[PDB]
Amino acid sequence: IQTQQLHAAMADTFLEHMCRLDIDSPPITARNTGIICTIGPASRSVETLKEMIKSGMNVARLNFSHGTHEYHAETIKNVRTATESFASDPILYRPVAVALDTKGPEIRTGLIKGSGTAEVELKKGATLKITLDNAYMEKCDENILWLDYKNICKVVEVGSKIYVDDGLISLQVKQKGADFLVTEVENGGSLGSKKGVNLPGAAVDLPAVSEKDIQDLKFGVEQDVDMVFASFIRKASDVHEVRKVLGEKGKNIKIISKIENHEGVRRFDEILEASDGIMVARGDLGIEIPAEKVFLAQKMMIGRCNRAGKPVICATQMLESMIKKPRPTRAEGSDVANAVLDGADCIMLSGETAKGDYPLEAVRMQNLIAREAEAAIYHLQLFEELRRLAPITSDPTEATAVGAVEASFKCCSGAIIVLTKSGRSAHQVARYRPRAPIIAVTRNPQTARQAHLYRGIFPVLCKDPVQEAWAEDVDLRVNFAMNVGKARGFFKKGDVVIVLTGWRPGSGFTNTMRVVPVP
Amino acid sequence: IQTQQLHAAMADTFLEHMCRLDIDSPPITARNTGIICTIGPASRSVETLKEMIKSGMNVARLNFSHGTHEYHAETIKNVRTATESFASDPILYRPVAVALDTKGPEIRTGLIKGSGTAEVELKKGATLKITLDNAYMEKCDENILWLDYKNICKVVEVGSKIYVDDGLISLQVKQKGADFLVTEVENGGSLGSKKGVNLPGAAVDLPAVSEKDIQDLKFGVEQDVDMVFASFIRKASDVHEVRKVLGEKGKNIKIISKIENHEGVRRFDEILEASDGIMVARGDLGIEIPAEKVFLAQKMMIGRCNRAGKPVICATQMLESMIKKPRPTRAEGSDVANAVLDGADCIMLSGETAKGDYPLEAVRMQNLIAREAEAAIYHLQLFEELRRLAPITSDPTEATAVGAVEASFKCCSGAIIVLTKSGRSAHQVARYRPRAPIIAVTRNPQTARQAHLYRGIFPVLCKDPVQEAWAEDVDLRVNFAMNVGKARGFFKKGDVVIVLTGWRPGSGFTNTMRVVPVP
Amino acid sequence: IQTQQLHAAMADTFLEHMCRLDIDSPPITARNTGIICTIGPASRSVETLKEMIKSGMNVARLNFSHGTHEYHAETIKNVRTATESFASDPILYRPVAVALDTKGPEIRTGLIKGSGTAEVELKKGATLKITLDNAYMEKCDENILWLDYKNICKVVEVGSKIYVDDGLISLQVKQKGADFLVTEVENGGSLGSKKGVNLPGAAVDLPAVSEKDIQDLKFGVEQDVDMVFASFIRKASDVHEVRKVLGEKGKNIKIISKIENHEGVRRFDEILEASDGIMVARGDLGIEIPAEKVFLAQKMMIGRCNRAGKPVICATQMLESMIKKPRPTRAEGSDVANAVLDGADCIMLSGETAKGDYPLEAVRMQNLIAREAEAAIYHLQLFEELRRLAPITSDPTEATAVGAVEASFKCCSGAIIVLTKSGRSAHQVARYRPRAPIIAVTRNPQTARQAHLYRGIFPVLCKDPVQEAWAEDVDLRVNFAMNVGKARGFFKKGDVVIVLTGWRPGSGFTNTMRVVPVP
Ligand SMILES: O=P(O)(O)OC[C@H]1O[C@](O)(COP(=O)(O)O)[C@@H](O)[C@@H]1O
Ligand SMILES: O=P(O)(O)OC[C@H]1O[C@](O)(COP(=O)(O)O)[C@@H](O)[C@@H]1O
Ligand SMILES: O=P(O)(O)OC[C@H]1O[C@](O)(COP(=O)(O)O)[C@@H](O)[C@@H]1O
Ligand SMILES: O=C([O-])C(=O)[O-]
Ligand SMILES: O=C([O-])C(=O)[O-]
Ligand SMILES: O=C([O-])C(=O)[O-]
Ligand SMILES: [K+]
Ligand SMILES: [K+]
Ligand SMILES: [K+]
Ligand SMILES: [Mg+2]
Ligand SMILES: [Mg+2]
Ligand SMILES: [Mg+2]
């Protein structure tokens, strides 16, 4: 009894909703939340990379704060290879996007005791001198630590904190030298080569779009990447600089700004406006601002993105435990579920799938949790608030989209099939968060790939040739969707589905909503 | 600034809604609430009857508790004559329904001092003997009063109250005779011939469907009347008896039960179930139950009807003052507005248009008020509760209807055009109470006439011949609606409208919703 | 600008609420969510145990699935010693509760290769024979594994899964022997001595209250423990058995049932009824039911407990990372915040403070997060739903409690001071979740200790002697509270506070609510 938390989504109060969550109430088979996997050593093999797709991966993240263009291009080459191995059946084929995550303006240390993987070790109380003297860039040890950020002494003050290697090792500025800093270890631990360095509450003047970044960005264009995750986006101008760089050749590449610092949070509205999406980069944010305040920023950002109808990604450490274990911790499971309940379009994995010993189990665990959570969403209230907070508009497609969602809730439809060239029609259906999956049928493969950034949209790439009889070309595509659905288990023959189409070819003419039974 | 109370319908709380009602905020030109006018001496002239239609009349009520079949048939004949005078332009033509209101089981007195219009006069304290002795049926005076209800002494007790002529004259049962009753006048006033008599809290055994009623009902069928207003409906069986009488030949005649007594109110759910609609007959109800409790019964009945999606009429004394004056009282204006706000499909006039000296002003006053009130409805909350309280269903037309309404609210559409044979598709749109007018296009004239019983539906009768190309026959009708709309001032060229259609000819296939711009 | 998320708790919609969470909006200094710390090797030292209290600990959990009575009595002795070291100032004194967590019916393995801390290692595919033959209880290795549960072969089937050491190592029943089982390792890893064993979807007949449990429970009474956390509570009868055991001598010891398995979840209502509180024991639950479904059970249990007004504890792995690191992962921070937002009375730590290398940092991290989260609660909606879902009652204290909370919201009071003997009066204020801290003043120390189980209640133990003038005895206590408040930073001199008192000594006479300014 009870499917996809029906008894619960049909309750008057949120509290009653909660009281009704049933672990014995199976969820639907469809999974709306996109899963971005950072690709690395543990997941670079075309062989295992096919298992990544099978398991759930939708977007492949290339962390460009590491690796050479020659390396990534091979990663990219492998992704596409594994991806296409399924293209021999347009029905079962699952598009996969490629995202380039810029290095941006980050600070890192040099090499430890010369050796490649040598690791010194600081101790509470011990002192450490930070040098900018390049002579030591490959001679880092318990007393001298080198950094890239050379303009450092001019932005950091006496009494400041410096964190290294994901804020695990903290230091305090005792004395500000000329080309160096005399700190004092607040908490030790071992220190490896080239690690991350955060300067909380310090105006780091590094370039929004560095030299190397422009290189990587132009490489992304040449590599035909679907999206770019810009790191350390502080203001709107920063987003604009990335637009310019991508320029005309890549005007269609979505720029997902990453909020990793305090300025980014303050100037969020400004950034969200100039971006296509947002990523709540918790890793750096958890070091830049006190950890206890991160869920506030996450919830705030996810909420404002839902209001704006722009994609939002919740990333970093969602399943860290799994880098070394086959099972995630109770807190990690709880974390994922809440990101979905918070209303995030995509959840992410980094170390979990880049170097961990259980990449496939991590990805699989996210498919599972997001599916359970998506069902626990309180649609009754969410739909209501979204419609209310939604601006007044006279755009036929906008009205058609809301109508489709309302209609879908009314008949518990198996899905909302949408024909789209650019994806916009399907985006609009998504911004109203229906419970049914949004099967977006398209012939444009870039839009099919980029579609994963949206909650609910299940991209489907039509390969069939255009019929001369537009009416039958449309009906053909609607059937394509109808089959994908039947095959993936979203719905059966008798079931009812909502179909969105337009009155003439081209974009921006969606305006037809039909409640159709499955063939 | 502000149209049709937009500022107000867009407020978070009801209280804020009220605070925003603007008398300087003009309403749309369309009027959703049907207006039923009781036709009589003051409005029987084809010449004036055309002005009734112009002014706003949608349904013509024939009070069959008076007049001869020969008389009514002529009334009917005149209505249709005045009505068809406009048929020479399908676009400007306004359908008009004919309703037969049964006499039912009513009690009336005999003739005063023989004379036709003679009027005696009782006095508080004075005694009055009620006789069943037929010898006096034309000899009524200050001492002997005759009644039709002969089984009276067997149902009335000592101490009971008897009201005469719309509860204006009250009497009390002092002594129960064998064939008479010795009362005492509680409040006097004059007493004319054949007046109404109520026996509050008394189980009058009169027949739900009397002899004469069966005659009148069968006459209704032969006269091809759209609806029947059954008087004093006490239980479901009563409604059933009227169904049977109308039988197969008139199975398509809508039976609007009238709640006029205490039993009717108690067994309401039972009655509403077996009926097509309900009429809150306040006149008799105001005598049968204490006046202060009428608004409770009205609001209760109207609310339950909205929940059930069945038509509800608020009738009697809405504009009495106007029987003799050109202006209505503040209370009457207030009464009409609240009936609309209460959510009644139709408002009614009786004496105001049957014998009053300003029938046209009364009808015009209702077009005016209803329009103002319709705009003051708090749709935000109404729509919400209707959808919640609405049962779960998998009927495609139902889903399509809700979708259309949601869509209409999203783009402030000028209308919701609906193609329907039986009326059902348009009914469903109406039960969800959209702000826009529901232009229902049909070729069946009976359904066009009966449609007035529903809030929002604006019937439009298509006279064009069926095209062989169904697609074009549909498009033709949608354009018919599009023109009626343009001509009645509902919308202009650029405006957007919602259009409801189906996928194949025949009833029950509506499932297509399109946001279309006006040609 | 903005304090304790005021701008946010004052928004019409939840979505708007979220959009307003400000990381730059400091929270009040008071922290409502109780913190239960499991005491062990890393936190048993009276010296460090004083730092546990300073850092935030409110309740000390004794995990009786380990250690000897002699050991625990010493832990208890140390807790009280550290606790009382502050009693020399009733104002700054912070009560601390002692909770006994039963071993209950658990299954564990024997010893590895004889050696105390020796660890074998299974491998996927490899086979393992499970023996009940006591000869091997201290000879466990890669081929023979021993178990306590001897009736095992009779409840497990062929094809079943067996998990060992927090579901990290899984096994599958290939062949069911007579006194043994021939399994196959699904996922390896190392295997230590005496580890946990779960038999998902298997009806383990072990005793609700085992032999050892009765011993421990009686020991708890003799030790004067405030509460008992009953493990693996499956039905109401189980709770009853624990009541009986504690019997008359310990009728005042609160029984917090722990839901660790599937039956417990199904029969929750039954258990919640018979218990004083509930603990969502995620560890075992996460093994007993699929991990992805835990947040469903957690949110469900927490919600139903808030509805019932009984304490609920969210426990296990909330900050695992911190067992070895000074910083928690983003997921763990997110986990804690959501448990508070979910509406849990208490958060807990186990390995984090029993054996971890940073117990104090773990406890401190919870004080911090819970405070931030408590401020992000959406009171506007929570209060509303709690009041609506709250049964109708004529109990003066109940009405007085609601009135106090409403009043507190109206004037942004610094606190709600409540005089209570049993605690009940303060409980009732807590079940309505006010934003302000509930300073409960009492002379009964057991009730001051047990009060931590409730969200918002800040226990304060009055040591002053009873005045003969009851009126002044009361006024004295209210002032005691008034000072505690001023010292802890809850409120200043000018501030306003809500005060709850009664009209006569004894319990159940609270009925007086006063809005008083701080002396
Ligand atoms: O690309 P968009 O803006 O989402 O619009 C989707 C479009 O695809 C259609 O359904 C079919 O159009 P095409 O044949 O050009 O692909 C249109 O009716 C509609 O305008
Ligand atoms: O009469 P209903 O039940 O309201 O249905 C309206 C019907 O009219 C249409 O719009 C047109 O049908 P017709 O050509 O038969 O009149 C259908 O698609 C739809 O089924
Ligand atoms: O113990 P309870 O049931 O919470 O009631 C609190 C009681 O404490 C008082 O505030 C003060 O009474 P005492 O002096 O006996 O402690 C009473 O008025 C009230 O009845
Ligand atoms: O880049 C990231 O994912 C981060 O900084 O958290
Ligand atoms: O018949 C009526 O209109 C009444 O009784 O109110
Ligand atoms: O007992 C516990 O806390 C558990 O099992 O998770
Ligand atoms: K990066
Ligand atoms: K009548
Ligand atoms: K235990
Ligand atoms: Mg980063
Ligand atoms: Mg009447
Ligand atoms: Mg346990």
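What you see of chain B is 13-531, where the numbers are those given in Swiss-Prot.
Cβ coordinates come from backbone N, Cα and C, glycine included.
Copied over from Swiss-Prot, here are the features:
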type	residues	note
BINDING	B:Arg73, B:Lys270, B:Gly295, B:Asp296, B:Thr328	substrate binding site
BINDING	B:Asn75, B:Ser77, B:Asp113, B:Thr114	K(+) binding site
BINDING	B:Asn75, B:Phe76, B:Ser77, B:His78, B:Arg120, B:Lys207	ATP binding site
BINDING	B:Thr432, B:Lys433, B:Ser434, B:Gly435, B:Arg436, B:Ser437, B:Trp482, B:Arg489, B:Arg516, B:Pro517, B:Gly518, B:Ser519, B:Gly520, B:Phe521	beta-D-fructose 1,6-bisphosphate binding site
MUTAGEN	B:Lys367 to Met	Abolishes both pyruvate kinase and protein kinase activities
MUTAGEN	B:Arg399 to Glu	Impaired homotetramerization, leading to homodimerization and subsequent activation of the protein kinase activity
MUTAGEN	B:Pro403 to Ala	Significant reduction in hydroxylation and in PKM-mediated transcriptional activity of HIF1A; when associated with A-408
MUTAGEN	B:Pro408 to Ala	Significant reduction in hydroxylation and in PKM-mediated transcriptional activity of HIF1A; when associated with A-403
MUTAGEN	B:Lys433 to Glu	Abolished interaction with phosphorylated CTNNB1. Impaired phosphorylation of histone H3
MUTAGEN	B:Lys433 to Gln	Mimics acetylation, promoting homodimerization and activation of the protein kinase activity
MUTAGEN	B:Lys433 to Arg	Abolished acetylation by EP300. Abolished deacetylation by SIRT6
MUTAGEN	B:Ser437 to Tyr	Unable to bind FBP but still activated by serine
MUTAGEN	B:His464 to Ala	Abolishes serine binding and allosteric activation
Out of B:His78, B:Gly295, B:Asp296, B:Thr328, which binding-site residues have CB atoms lying under 6 Å from ligand 5? B:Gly295, B:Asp296, B:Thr328
Chain A neighbours, restricted to the recorded positions B:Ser77, B:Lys270, B:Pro403, B:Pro408, by C-beta under 8 angstroms: B:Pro408
Once the chains shown are all counted, how many other Cβ atoms turn up within 10 Å of the Cβ of B:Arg436 (beta-D-fructose 1,6-bisphosphate binding site)? 15
Checking your reading of the structure: which of the recorded positions B:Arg73, B:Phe76, B:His464, B:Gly518 lie inside a 10 Å Cα sphere centred on B:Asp113 (K(+) binding site)? B:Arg73, B:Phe76
Sparsest Cβ surroundings (other CB atoms within 10 Å) among the binding-site residues B:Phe76, B:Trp482: B:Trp482
Residues near B:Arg120 (ATP binding site) by Cβ (under 8 Å) yet at least 6 apart in sequence within the same chain, in sequence order, are B:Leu159, B:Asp160, B:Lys206, B:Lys207, B:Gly208, B:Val209
Where does B:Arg73 (substrate binding site) sit in DSSP terms: helix, strand, or coil? strand
Any same-chain residues 6+ apart from B:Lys367 (mutagenesis position) with CB under 8 Å of its CB? Would you list them in sequence order, or say none? B:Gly52, B:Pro53, B:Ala54, B:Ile335
Including all protein chains shown, what's the count of other C-beta atoms within 10 A of the C-beta of B:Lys270 (substrate binding site)? 26
I want to verify one value. Collapsing DSSP to three states, which class is B:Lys207 (ATP binding site)? coil
Closest by Cα to B:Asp296 (substrate binding site), out of the binding-site residues B:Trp482, B:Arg516, B:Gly520, is B:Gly520
What's the CA-CA gap between B:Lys433 (mutagenesis position) and B:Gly518 (beta-D-fructose 1,6-bisphosphate binding site) in angstrom, rounded? 8
Calculate the distance in Å between the alpha carbons (Cα) of B:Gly518 (beta-D-fructose 1,6-bisphosphate binding site) and B:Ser437 (mutagenesis position), and round it to a whole number. 12
For the beta-D-fructose 1,6-bisphosphate site made of B:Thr432, B:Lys433, B:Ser434, B:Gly435, B:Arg436, B:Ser437, B:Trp482, B:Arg489, B:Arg516, B:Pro517, B:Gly518, B:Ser519, B:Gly520, B:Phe521, how many Å separate the two farthest Cα atoms? 20
Under 8 Å by Cβ from B:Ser434 (beta-D-fructose 1,6-bisphosphate binding site), counting only residues of that chain that are 6 or more apart: B:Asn456, B:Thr459, B:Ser519
Of B:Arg73, B:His78, B:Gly295, B:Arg399, B:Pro403, which is closest to B:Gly520 (beta-D-fructose 1,6-bisphosphate binding site) if I measure between C-alpha atoms? They're all recorded positions. B:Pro403
Other residues, Cβ within 8 Å of B:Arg73, B:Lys270, B:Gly295, B:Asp296, B:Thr328 Cβ centroid (substrate site): B:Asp113, B:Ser243, B:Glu272, B:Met291, B:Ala293, B:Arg294, B:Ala327, B:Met360, B:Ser362
For B:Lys433 (mutagenesis position), what is the secondary structure state per DSSP, taken as helix, strand or coil? coil
Nearest of the recorded positions to B:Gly295 (substrate binding site) by CA-CA distance, picking from B:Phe76, B:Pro403, B:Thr432? B:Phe76
Does DSSP put B:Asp113 (K(+) binding site) in a helix, in a strand, or in coil? strand
